[PDB]
Every structure is written in C-alpha cells, then in structure tokens.
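S.K.: My questions will all concern the structure given below.
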Amino acid sequence: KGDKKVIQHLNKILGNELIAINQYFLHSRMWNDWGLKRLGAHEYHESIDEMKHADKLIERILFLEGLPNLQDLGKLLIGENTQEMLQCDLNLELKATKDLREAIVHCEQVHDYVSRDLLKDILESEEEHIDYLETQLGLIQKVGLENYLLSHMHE
Amino acid sequence: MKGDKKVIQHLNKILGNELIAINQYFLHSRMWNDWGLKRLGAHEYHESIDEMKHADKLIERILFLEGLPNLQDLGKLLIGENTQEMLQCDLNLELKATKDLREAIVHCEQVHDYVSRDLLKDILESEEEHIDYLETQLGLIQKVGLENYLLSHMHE
Amino acid sequence: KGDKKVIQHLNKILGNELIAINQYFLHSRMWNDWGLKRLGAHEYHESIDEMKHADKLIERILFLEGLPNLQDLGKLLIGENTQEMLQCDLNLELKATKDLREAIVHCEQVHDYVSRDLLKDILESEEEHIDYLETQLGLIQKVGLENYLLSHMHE
Amino acid sequence: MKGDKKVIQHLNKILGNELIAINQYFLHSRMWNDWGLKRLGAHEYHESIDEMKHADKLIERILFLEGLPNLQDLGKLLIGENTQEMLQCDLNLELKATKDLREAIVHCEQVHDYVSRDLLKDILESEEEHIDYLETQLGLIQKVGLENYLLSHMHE
Amino acid sequence: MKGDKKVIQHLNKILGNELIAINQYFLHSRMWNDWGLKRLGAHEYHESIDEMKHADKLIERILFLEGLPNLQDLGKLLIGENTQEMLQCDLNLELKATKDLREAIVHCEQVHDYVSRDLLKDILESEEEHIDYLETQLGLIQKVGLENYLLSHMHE
Amino acid sequence: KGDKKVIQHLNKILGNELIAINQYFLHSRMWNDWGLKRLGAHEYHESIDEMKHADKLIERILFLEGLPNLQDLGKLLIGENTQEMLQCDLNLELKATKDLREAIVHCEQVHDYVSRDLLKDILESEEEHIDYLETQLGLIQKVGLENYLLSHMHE
Amino acid sequence: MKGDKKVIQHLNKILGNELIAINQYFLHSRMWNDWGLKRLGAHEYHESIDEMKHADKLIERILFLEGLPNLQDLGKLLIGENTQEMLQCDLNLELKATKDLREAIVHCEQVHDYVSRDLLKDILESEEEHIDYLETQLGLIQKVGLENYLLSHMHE
Ligand code: HEM
Ligand code: HEM
Ligand code: HEM
Ligand code: HEM
Ligand SMILES: [Fe+2]
Ligand SMILES: [Fe+2]
Ligand SMILES: [Fe+2]
Ligand SMILES: [Fe+2]
Ligand SMILES: [Fe+2]
Ligand SMILES: [Fe+2]
Ligand SMILES: [Fe+2]
Ligand SMILES: [Fe+2]
Ligand SMILES: [Fe+2]
Ligand SMILES: [Fe+2]
Ligand SMILES: [Fe+2]
Ligand SMILES: [Fe+2]
Ligand SMILES: [Fe+2]
Ligand SMILES: [Fe+2]
Ligand SMILES: [Fe+2]
Ligand SMILES: [Fe+2]
Ligand SMILES: [Fe+2]
Ligand SMILES: [Fe+2]
Ligand SMILES: [Fe+2]
Ligand SMILES: [Fe+2]
Ligand SMILES: [Fe+2]
Ligand SMILES: [Fe+2]
Ligand SMILES: [Fe+2]
Ligand SMILES: [Fe+2]
Ligand SMILES: [Fe+2]
Ligand SMILES: [Fe+2]
Ligand SMILES: [Fe+2]
Ligand SMILES: [Fe+2]
Ligand SMILES: [Fe+2]
Ligand SMILES: [Fe+2]
Ligand SMILES: [Fe+2]
Ligand SMILES: [Fe+2]
Ligand SMILES: [Fe+2]
Ligand SMILES: [Fe+2]
Ligand SMILES: [Fe+2]
Ligand SMILES: [Fe+2]
C-alpha cells in the first residue's frame, strides 16, 4: 500500500534512531559511572527521545504495509572522554538530519504528506538536540573543560 | 550547523515586520484606551503581545542558525488618527507581512530548511487570524455604523 | 495641553526605553543561546522592566495630548561577549539616567509634579539596574571571567 | 513642631476645594442614580468617596502642624442639570483644584515642608486621574453621541 | 408626582442640619485622635458616618419628590476646645436637630406624606440614640472625674 | 561615584540613626524594667524602625561608593523618668529632621533625586514619631502623670 | 538586690564588645551584599542579629542588677577591605570577646553571681560557634583558593 521508496526512507531513518538509542544510552551510563550525573541524566533523556522516535517510525512503516528493519545496526560513535562523546553525538545528529531532509523531499514528491509531517516533527527534535550539543561544546571553550565538568557533577 | 544566508535574510525580514507591528499595535492599543474604547484597547494589546512572541521565536531561530538578529532597523509605522483608519492601517501592515511570509516559506522549501518553514507557517496562521479579526471589524463598522460600533467597544 | 518641552523630554526618555528593550532582549537571547541561562533570564526581566516603563511613558504623553514617538530608534550597543554586553548595558543606563535627570529638572521648573514623580520612579528602577551591572562587572574582577560564567550556566 | 503659617493656609485652601468636590460629586452621583444612569452614578459616588479621604488626610496634617482645619467655609458648588454639564462642571472644578495644588506644592518646597509636599503630590496624582476620566467621557460623547453614551451607562 | 413644596423645604432643612453634624463630628473625631484619645475619636468618627448616611437618604428622597437638594448652605459648626465642650457642642447640635425633625414630621402628617414621615422618624430614632450617648458621656465625666474619663478613652 | 557632599549628608543622617537606635533601645528596656510594658514595647518598635533606616542609608552609601561611618557615635540623651525620656526622644527627633531637610536641599541641588526620595521617606517616618511623642506629652498634661503611667503598664 | 559593682563593670565591658560586633558585622554584611557575595552577606547579617540579641540580654541583666548600661562608648571597629581581611577582622574581634567573657565568668563565680555567670556562658558558647565558622571559612580559602571560595558564596 505505501510507496516502496518512502518505506525504504523510513527504514533508513529508523536505522539512525537505533544507533542513537544505543550510543546515547551508553554515553549516559559512562557519565553516570564517572560521577558526571547531570550529563548522565540529560543523555538518558536524549536516549528515551530516540526510543520514542523509533516507535513512531515502526508504527508508520507497519501501517504502510512495510517490514520494519530492527536487525541492521550501524556504527556506534563511542567517545572516550566528555569532549569526544559530545562531538560524537553531534556528528551522529548531523548525519541524522541529512537523511531526514532527503526523506522529506521524497515524501513531498509522492504526496505522502502524513509521513512528511512525522519526519518533520522528528527533525525538529533532532535540531533541538543539535542546539544542546553545540551549546555544550561552546561552553567548554568559554569556561574550560574542568569548570564545565564541575558544573555537571550534581543533578 | 550554519544556516543558509538567504534564509537568515528572510528571517531578519520577517523579524523586521514583527518589530513594526509590535510598536504600531501597542500605540494603537494605548490610543484606544486613552479614548475610553477599552475593548479595542485590550484586544490590540494582546495582538501586540502576539507579535512580541513571534519576534522572540524568530530571534532564537536566527541565533541557532548562527546569523545576527537585526533589531536596529525599524520600518515605517502606519499610525491612524481614528478607529477606522487604525484598523485599516493594521490590515495593510498584516497584508504586507503575509506576503513576506509566503516568500520566505518558498525559499525555506527550496533549501530544505523544513524547521524554519514550520516556524514561519505557525506565524503565518496567526497573522491570518489577525486579518480575520481586522476584516471582521471593518465589516461590522459597515453593518452597524461607526457610532454603534464604538459604543459596543467602550467597556471591557 | 501639557507643556511642549515636557512632552519632548518624555519622548526622549521613551526613545531611551525603546533602545534598552531591544538591546536587553537581544542580549538575553544571546546568553541563552550560549547556555548562560542565569544571565539570560535576568536580562530578559530587565527587558520586561523597560517595556513597562515605556508603557507608562506612552500613557502619560497621550494624557498630556502629545504624540508618542515609537518610530525613531537610536543605536543599539550590542556586545560580542559577556563582559562587553554588560558594559554596553551599563553605558546605555548611564546615558538614560543623565536624560532622566534633565527631564526631572524641567518638570520641576514648569510645575508638572506628576510627570516628575513618574520619572523619579523610572530613575529608581534604572539605578537598581546600574547597581546590578556594576556588581556583575566587579565580580568578574574578583573571581575571574571563567568562574563568573560557570556560576551563570544554570538558572 | 508648629507648621509654617502659609503652608497651613494652603493646606486649608486645598481642604476647602475637597469639601466642594465631596458635595458636588455626591449630588451628581445621586442625580444620575435618580435618572437611572447607574454606571455614571456609581463611578461618581466613588470619586466623592476619594475626595472624602483626601479631606481626611488634609485635616489630620493640619492638626499635626498645630493649625485649625476650616470645615466652616464652603465655596461654590457647580451643579449641572444634564449629564454633559455635570461632567463639564466636575472638570472645571478639577482644573481649579489642580492649579491650587500646584501653588501649594511650590510653597511647601520653598519652606522645606517635604512631607506636606508629598501628601499634596499624592492628591495631585489622584486629581489628574479624575481629569483623565472626565476628558475621556467628554471625548466619548462626541465620538458616539450623547444618547448612545447615556445608553452605555444605564446598567452597572 | 411632585412633592409638597413645604415638605421639600423641611427635608432640605433636615439635610442642612446633617451637613453641619457631618463636619462637626468629623473634625471632633480627628481632634481626639490628634490628642491620643482614640476611643473618643473612633466613636465620633462612626457618628459622622451615620450623619453621612442620613444625608444620603434625604438627598435621594428630595430628588424622588422632584426637589433640588441644597448642599450649598452650611450653617454654623460648634467646635469645642476641650473634651467636655466638644461633647456639649455635639449635644446642643443634636437638640436643635431633633426639634427640626419633630416639626418636619408634623407637616408630613398634615399633607399625608407618610413615606417622608417614616424616613424622618428613622432619622429621629438614630438622633435620640446619639443624645443618649452624649448625655451618658457628660454624666460619666461627673461621676468619675474628667481625668479618669479621658484615661478610659485613650485606647481603642 | 556619588556626590561627595551628598555622601557626607547621608553619613550625617546615619549618625543620627545610630544615636536613636541606642537611645530608644535603652529607654525601651528601662520602661520594661519599670513594668511600663506598653511604653517599652512601643519604644522597642521605634528602635527597630531606626535600625531599618540605618540599613537603607548604609546600602545607599555603598552603592554611591562612599564609606558608611558606623564608628562615630554622638551623644545619647538618656532620661531618668518617663517624662524626661519622652522629651529626650523628641529633642533627638527634632535635631534629626532638621538635618534631613538640609540633606534633601543638597540632593535637589546636585540632582540626586533617588537619595532625596529615600531621605523623604525617612523624614515621613520621623514626623510620625514626632506625632507620637508630642501626643504622649500632651496626654500627661491632660490626664496627669500617674494616670498616664497606669494606662501604660499592660501591653 | 544590688549587684556587685565589679560584676556590672564586667557586664558593661561585654556589652561594649557586643556593640562593636553589631556594627562591624552589619557593615561587613552590607559590603559583601554590595559586592554580590550574597551568601557571605546573609550569613554575616545573621551574626549581626545574634550580637544584637546578646546585647539585649546584657542590658536587661544590668538593669535588673540596678546598674547603668553603657551604650555610649563604642570601641574600634575592625573593618577589612576584602573578604579575607574581613573574615580575619571578625575572628580577631571574637578572640578578644571570648577573653573578656572568661574573665567576667571568673569574677561572677567569685562573688557567687551564678545567674550572671550562666548568661555569660551562653553568650560564650555562641561566640565559640562564631569562631568555628570563621576559622572554617579561612581554612576553606586555603584549601580551594580565594576565587573558588568567593565563587561558592555568590548565590544564596
Ligand atoms: C537498546 C537498548 C535500550 C535500552 C538500554 C533501553 C532502555 C530503556 C529504559 C531504561 C527505559 C525506561 C523504562 C522504565 O523504567 O520504565 C526505556 C523506555 C522506553 N523504551 Fe527503551 N531501551 C532500549 C531500546 C529501545 C528500543 C530499540 C525501543 C523502540 C524501538 C525502545 C522503546 C522504548 C519506549 C517506547 C520506552 C517508554 C518511553 C516513555 O517513557 O514513553 N527502547 N528504555
Ligand atoms: C514598544 C516596545 C515594547 C513595548 C511597549 C512592550 C510592552 C510589553 C508589555 C507591557 C508587556 C507585559 C509585561 C508584563 O506585564 O509582565 C510585554 C511582554 C513581553 N514582551 Fe514586550 N514590548 C515591547 C517590545 C518588545 C520586543 C521588541 C520584544 C521581543 C523581541 C518583546 C517581547 C516580549 C515578551 C516575550 C513578553 C512576554 C509575553 C508573554 O506573556 O509571553 N517586547 N511587553
Ligand atoms: C454631603 C456630605 C457627605 C456625604 C453625603 C457623605 C456620604 C458618605 C457615605 C454614604 C459614605 C459611605 C458610608 C458607609 O457606607 O460606611 C461615606 C464614607 C466616608 N466619608 Fe463621607 N460624606 C460626606 C462628607 C464627608 C466629609 C466632609 C468627610 C471628611 C472630612 C467624609 C469622610 C468620609 C470617610 C473618611 C468615609 C469612609 C471612606 C472609606 O474609607 O470607605 N465624608 N461618606
Ligand atoms: C547599629 C546598627 C544596627 C543596625 C543597622 C541594626 C539592624 C537591625 C535590623 C535590620 C533588624 C531586623 C529588623 C526587622 O526587620 O525585623 C534588627 C533586629 C533587631 N535588633 Fe538591631 N541593628 C542595630 C543595632 C542594634 C542594637 C544596638 C541593638 C540592641 C542593643 C539591636 C537589637 C535588635 C533586636 C533585639 C532585633 C530583633 C532580632 C530578632 O528578630 O530577634 N540592634 N536590627
Ligand atoms: Fe531521533
Ligand atoms: Fe529518495
Ligand atoms: Fe504534526
Ligand atoms: Fe537526536
Ligand atoms: Fe557529589
Ligand atoms: Fe507577527
Ligand atoms: Fe528568496
Ligand atoms: Fe512545529
Ligand atoms: Fe499580526
Ligand atoms: Fe469585539
Ligand atoms: Fe464607562
Ligand atoms: Fe527603563
Ligand atoms: Fe529642558
Ligand atoms: Fe510614585
Ligand atoms: Fe534599566
Ligand atoms: Fe548572579
Ligand atoms: Fe547544564
Ligand atoms: Fe481631591
Ligand atoms: Fe504661596
Ligand atoms: Fe509618600
Ligand atoms: Fe478629584
Ligand atoms: Fe433597567
Ligand atoms: Fe443625623
Ligand atoms: Fe411646616
Ligand atoms: Fe421605616
Ligand atoms: Fe445625630
Ligand atoms: Fe498608648
Ligand atoms: Fe530614623
Ligand atoms: Fe549641604
Ligand atoms: Fe521611592
Ligand atoms: Fe525616629
Ligand atoms: Fe501586672
Ligand atoms: Fe555576642
Ligand atoms: Fe574582675
Ligand atoms: Fe541558663
Ligand atoms: Fe559573635
């Protein structure tokens, strides 16, 4: 029933969500293990956000009579310190929004306006995540790494 | 994440229209209150607040895209001298604003800035509600006559 | 009805308020974009204060049968970092209080004691803003810039 | 602490103005209520109460300064015979009242009676609000017409 | 329905007495407060308020009967210079007032204005209660001595 | 910096506040020791009022970049019975209000309208205190001293 | 019941120390508030209030013992120009105060004034808590450094 290429786009977006879920969940637990509990808590909520995006994508693919692909897990970008982990999440988000833009073009082209609207809501949420990440990396420059970690020790 | 230079230019143009509307509607609100047309005064005040919140969202989007919000350049206020002119001045300003919103949305679509498009569409919906109010008021002036129209807008 | 020179004074104070509104609002949003949320929220409230002063001046000019001038916008002093932004706000406030003092003198001279009282209330509010700004700049000297910014990350 | 003789005279002159306004506004209030213009009657009643409170504060200040409050001499009431004259009568009284308040404030400043000045400025602020109200009503009568204006002030 | 001309004159005479009493009691009230005799001051304030309410009722009745309430003519205030004289001044005013009320009630009866009669009787009951208070206070001054009486009225 | 002569006036007003604080507090505790608890409680609250005036003066002097002078303590006028104590407080207030008027004259001359407004608020409170004191002295004459003390035994 | 003359002198000496501490701690509090170190400012304000309560109890005790409290003679305030000196100044003032309290308690014990001794012991306990706070703060400045210490006392 749904357009084969829209479903292929939705499964590509879903694949990015599945990478983001695992990467942000692991970073969260790394920050909690290091005692950087404010970073840990925020990253956990970012993980949950991705989980909810994946759920909406799976439901849409099934409604369109496609097969959701949860088998293919791309590359996790795992950092070894706070600065690399923030940059790894940012790199993942920039790749995610590029794929969202191309999927939205295709939805418009075949007149799947409901799928386009779902993807635009996901895109809004990803750009809020980019905003957060760029702000944090900018704060590290303004106050220095050690001061930055200090302000994120306690929730 | 650096935004398209021409999208930022469009957003600064919309922002410029918002800043005109903030000042024009606020002055109109206070003129009507000074005349004792408090119902008009209060409605116009809330329209001004609406423009203020639009400007806030635009300023925040421009900064996220790493552009410079322009709050320095203030175009021409259309200040009326009586109720009928003030309503028509607001309508002329809204019709220009929606023309500029349509052109900005077109450009956002071309460069795939779908989040900026969505912000502009939300602002555009609100301006069309403002046009609906203004055209409705001008029609009521014709149906009941000016003095009757003012009479019904004396009390809040 | 009201004295023509008093109305010009009131419109000049109004002109200073309109500059302050835009400058503080922009500075607030700049600080929020940088993640300095305590600075951003305080500066937003300063912006809101100027808005209420402007409202009071517009109402008084209309009662005096004058024409409020919301058309002429003087020069915004936008800083590029926290220390310049604070200094730009301080420069703007010191000019605003100079003009308030000259306006109060004239109101006294022509016996417009109600306009004088309105202007004295605004002046009290401006001096509290000056106290805040000079205190912030002194704290930057006492604890250092990076420590100062660290204390204003979270609201 | 005996007050300045000329400050007390000014304070007694202001009090004399309050006493006229009390009686004038109260009678106008009851005239409007008798005519069934209850919104005008109620607003005018509250203006009368406000003048009563001004008189109270002046009387208390005169006694503290060891003067004799004069409640015996009642100047001329300006009683109108219709709504438009009544508003104009109240406005003429308020314009005279504010002229006298301004001269009293000048004199308080000259002899350094800053507390009396501050009392008089609070009264002056309240009288200028009443002038704002009166001029607005007279403006509305021109904009909507007398019969329409009275219509909107029948019910509370 | 226009009221009897002589009844309206009687009502305006009663109104004139109320206006004297309002000002006399208000000034006496503030004099006692200024002297720190706050219980006397507070009781006298409430007497003043009662006269204000009588005046309001009279003004309303005169207007209903299509007369002109006279708030312009203010008779002689009897201001005392100490507590005993102030109480006696109030008592002298109350006795003059009840004589005028009695004469007004007789005329109302003759021309069958029974509603005006009933209003005046209510006012008279209240005036006789004030006479009861004043005579009681003057008697207490005799029984306990002046200094003890004032001591008893320092605090509210 | 604030005007040098305004600051000097403010330190003079402060010096008077510091005398009243101690004088009224001591009188309050004397009346309590004598069992005149109503006088003691009222005098205590007058002492507290002066403490609040002193606080507002200290804060304004610091804002103007002056040095608050809490070191120089002038002459306390301590009475030995109720009538002298009330008269000592009254003499102190009359001296205080004379100095307030001269300070307000100076504020007006140099356009320090906020300092003027603060001093005018202090003067209003001092004239309320003068009202209380003259009223009490008048009551001692009207009812006699022993009757006056009787009425001030209980709170 | 006349107290021992030397006990009263000791109490007036302790009182003299409290009066210095009131003024010094209040000024330091307002200096810290003026610099934006609001946590230091608030804590120092409460230390000032503590000394005010000590002074009150001493004054009451001196009067009960039929002495004359001396609020006239004010010793030397130790005012610092920065946080570390202000803290050291309060600490130097507290060490002098506790030395005088110990000597007063010795004398109270000698003449069997056990109630005055117990009052002085209560004050001494409170002064030793203040010394604990001051020494802890000075120790923290060494452990974390001055800029970090000030940083942690900016916000209440
Ligand atoms: C791969 C590792 C994952 C981990 C470690 C993980 C962990 C969690 C945790 C700890 C919670 C909170 C549960 C609770 O305490 O109530 C949660 C909630 C949730 N998860 Fe996951 N999750 C993972 C993957 C996924 C995936 C792949 C999906 C869907 C495709 C998903 C969907 C959800 C949803 C819908 C919720 C409820 C969110 C809400 O509060 O609305 N999760 N997950
Ligand atoms: C002539 C210039 C302006 C005037 C007279 C004005 C007036 C006001 C007033 C009276 C309020 C109500 C505040 C309160 O009572 O708490 C307000 C709120 C507000 N203003 Fe303005 N304003 C002006 C310009 C601006 C500008 C340029 C902006 C932003 C770009 C702005 C943004 C806001 C916002 C965000 C609020 C809060 C609205 C809400 O309730 O969500 N204003 N303004
Ligand atoms: C024709 C003369 C006057 C009339 C008809 C009048 C009438 C009234 C009335 C109806 C009230 C409300 C009473 C209540 O319901 O409790 C009132 C209140 C009051 N009046 Fe008068 N009054 C007159 C003159 C005065 C004067 C000469 C003074 C003072 C010098 C005065 C002082 C007051 C005060 C202080 C109140 C209470 C106001 C408040 O705080 O609500 N009145 N008057
Ligand atoms: C010398 C300058 C002084 C200043 C600036 C000052 C300031 C203050 C302030 C601001 C308060 C709080 C008042 C309130 O809002 O409740 C206060 C309370 C108090 N003061 Fe003072 N004070 C001073 C001297 C004194 C002295 C010399 C004494 C006693 C001899 C004293 C006794 C008290 C007492 C008993 C309280 C009430 C504390 C409580 O709540 O238990 N003060 N003071
Ligand atoms: Fe996502
Ligand atoms: Fe495609
Ligand atoms: Fe949607
Ligand atoms: Fe994301
Ligand atoms: Fe911890
Ligand atoms: Fe808008
Ligand atoms: Fe374009
Ligand atoms: Fe949206
Ligand atoms: Fe609009
Ligand atoms: Fe409407
Ligand atoms: Fe109205
Ligand atoms: Fe302002
Ligand atoms: Fe001028
Ligand atoms: Fe004011
Ligand atoms: Fe300001
Ligand atoms: Fe801060
Ligand atoms: Fe954070
Ligand atoms: Fe008035
Ligand atoms: Fe004069
Ligand atoms: Fe005031
Ligand atoms: Fe008035
Ligand atoms: Fe009706
Ligand atoms: Fe009566
Ligand atoms: Fe008769
Ligand atoms: Fe009846
Ligand atoms: Fe009576
Ligand atoms: Fe008392
Ligand atoms: Fe004081
Ligand atoms: Fe001077
Ligand atoms: Fe003020
Ligand atoms: Fe005082
Ligand atoms: Fe007792
Ligand atoms: Fe102590
Ligand atoms: Fe000893
Ligand atoms: Fe004990
Ligand atoms: Fe201590």
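So for chain A, numbering is Swiss-Prot's, and the shown residues are 2-156, in order.
For this deposited structure, the header notes the method as X-ray crystallography, 2.2 Å.
Placed from the backbone N, Cα and C atoms, the Cβ positions cover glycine too.
According to Swiss-Prot:
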type    : residues                     : note
BINDING : A:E18, A:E51, A:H54, A:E127  : Fe(2+) Fe1 binding site
BINDING : A:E51, A:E94, A:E127, A:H130 : Fe(2+) Fe2 binding site
BINDING : A:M52                        : heme b binding site
MUTAGEN : A:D34 to F                   : About 30% active in Fe(2+) oxidation and storage, diiron-binding site does not coordinate fully, decreased overall flexibility of the BFR, partially occludes B-pores, see Fe ion inside the B-pore
MUTAGEN : A:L68 to A                   : Assembles into normal BFR with wild-type ability to oxidize Fe(2+) and store Fe(3+), 5.2-fold decrease in rate of iron release from BRF, greatly reduced affinity for Bfd
MUTAGEN : A:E81 to A                   : Assembles into normal BFR with wild-type ability to oxidize Fe(2+) and store Fe(3+), 3.2-fold decrease in rate of iron release from BRF, greatly reduced affinity for Bfd
MUTAGEN : A:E85 to A                   : Assembles into normal BFR with wild-type ability to oxidize Fe(2+) and store Fe(3+), 5.5-fold decrease in rate of iron release from BRF, greatly reduced affinity for Bfd
MUTAGEN : A:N148 to L                  : About 70% active in Fe(2+) oxidation and storage, diiron-binding site does not coordinate fully, decreased overall flexibility of the BFR, loss of 1 ligand to K(+), reveals more Fe cations bound inside the BFR cavity
S.K.: Quick one: of A:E51, A:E85, A:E127, which of the recorded positions has the smallest count of other CB atoms within 10 A?
M.R.: A:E85
S.K.: I need the nearest neighbour of A:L68 (mutagenesis position) among the binding-site residues A:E18, A:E51, A:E94, A:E127, using C-alpha distances.
M.R.: A:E18
S.K.: Counting all other Cβ atoms within 10 Å across every protein chain shown, which of the binding-site residues A:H54, A:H130 scores highest?
M.R.: A:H54
S.K.: Tell me, how many other CB atoms lie within 10 A of the CB of A:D34 (mutagenesis position), whichever protein chain they belong to?
M.R.: 9
S.K.: Rounded to the nearest angstrom, how far is the Cα of A:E51 (Fe(2+) Fe1 binding site) from the Cα of A:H130 (Fe(2+) Fe2 binding site)?
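M.R.: Cα-Cα, rounded: 11 Å.
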S.K.: Using a 10 Å cut-off between Cα atoms, which of these recorded positions sit near A:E127 (Fe(2+) Fe1 binding site): A:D34, A:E81, A:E85, A:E94, A:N148?
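M.R.: So the list is A:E94.
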S.K.: Which one is it: of the recorded positions A:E18, A:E81, A:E94, which Cβ has the fewest other Cβ atoms within 10 Å in this structure?
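M.R.: Minimum Cβ neighbour count within 10 Å, taken over the recorded positions A:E18, A:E81, A:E94, occurs at A:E81.
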S.K.: By CA distance, which of the recorded positions (A:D34, A:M52, A:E81, A:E85, A:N148) lies nearest to A:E18 (Fe(2+) Fe1 binding site)?
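M.R.: Its closest listed neighbour, by Cα, is A:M52.
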S.K.: What does the structure give for the C-alpha distance between A:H54 (Fe(2+) Fe1 binding site) and A:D34 (mutagenesis position)? Integer Å is fine.
M.R.: 27
S.K.: Find, for the listed recorded positions A:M52, A:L68, the residue with the lowest Cβ contact count at a 10 Å cut-off, counting only other Cβ atoms.
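M.R.: So among A:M52, A:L68, the recorded positions given, the one with the fewest Cβ atoms within 10 Å is A:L68.
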S.K.: From the centroid of the CB atoms of A:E51, A:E94, A:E127, A:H130, the recorded Fe(2+) Fe2 site, which same-chain residues not already listed sit within 8 A by their CB, in sequence order?
M.R.: A:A21, A:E47, A:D50, A:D90, A:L93, A:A97, A:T98, A:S126, A:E129, A:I131
S.K.: Which recorded positions among A:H54, A:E81, A:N148 have a Cβ sitting under 8 Å from any chain C Cβ?
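M.R.: So the ones by chain C are A:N148.
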S.K.: Can you count the other CB atoms that lie within 10 A of the CB of A:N148 (mutagenesis position)?
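M.R.: For A:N148 (mutagenesis position), the 10 Å Cβ neighbour count is 19.
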S.K.: Would you list the recorded positions among A:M52, A:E81, A:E94 that come within less than 8 Å, Cβ to Cβ, of chain B, in the order they occur in the sequence, writing 'none' if nothing qualifies?
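M.R.: Listed in sequence order, the recorded positions near chain B come to none.
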S.K.: Do you know offhand how many angstrom separate A:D34 (mutagenesis position) and A:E51 (Fe(2+) Fe1 binding site) by C-alpha?
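M.R.: It is 22 Å, counting Cα to Cα.
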S.K.: Taking Cα atoms as reference points, rank the binding-site residues A:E51, A:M52, A:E94 by distance from A:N148 (mutagenesis position) and give the first.
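M.R.: When the Cα distances are compared, A:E94 comes out closest.
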